[PDB]
Amino acid sequence: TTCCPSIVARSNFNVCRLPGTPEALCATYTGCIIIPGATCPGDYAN
């Protein structure tokens, strides 16, 4: 599951992913985290 700290960070993550750049790297660049479970932590609810 991808979990982002802010709406703008989610927007940056979606932009970074558009050309195909790997989710793990886009998460690093934007501050989003990729976790194994279904429910995002409350500070990463966007």
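Even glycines carry a Cβ here, placed using N, Cα and C.
According to Swiss-Prot, the features are:
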- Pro22 to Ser: In isoform SI (VARIANT)
- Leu25 to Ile: In isoform SI (VARIANT)
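Long-range Cβ proximity for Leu25 (variant position), meaning a same-chain Cβ under 8 A and a gap of 6 or more residues, is found for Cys16.
With a 10 A radius on its CB, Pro22 (variant position) counts 10 other CB atoms from all the protein chains.
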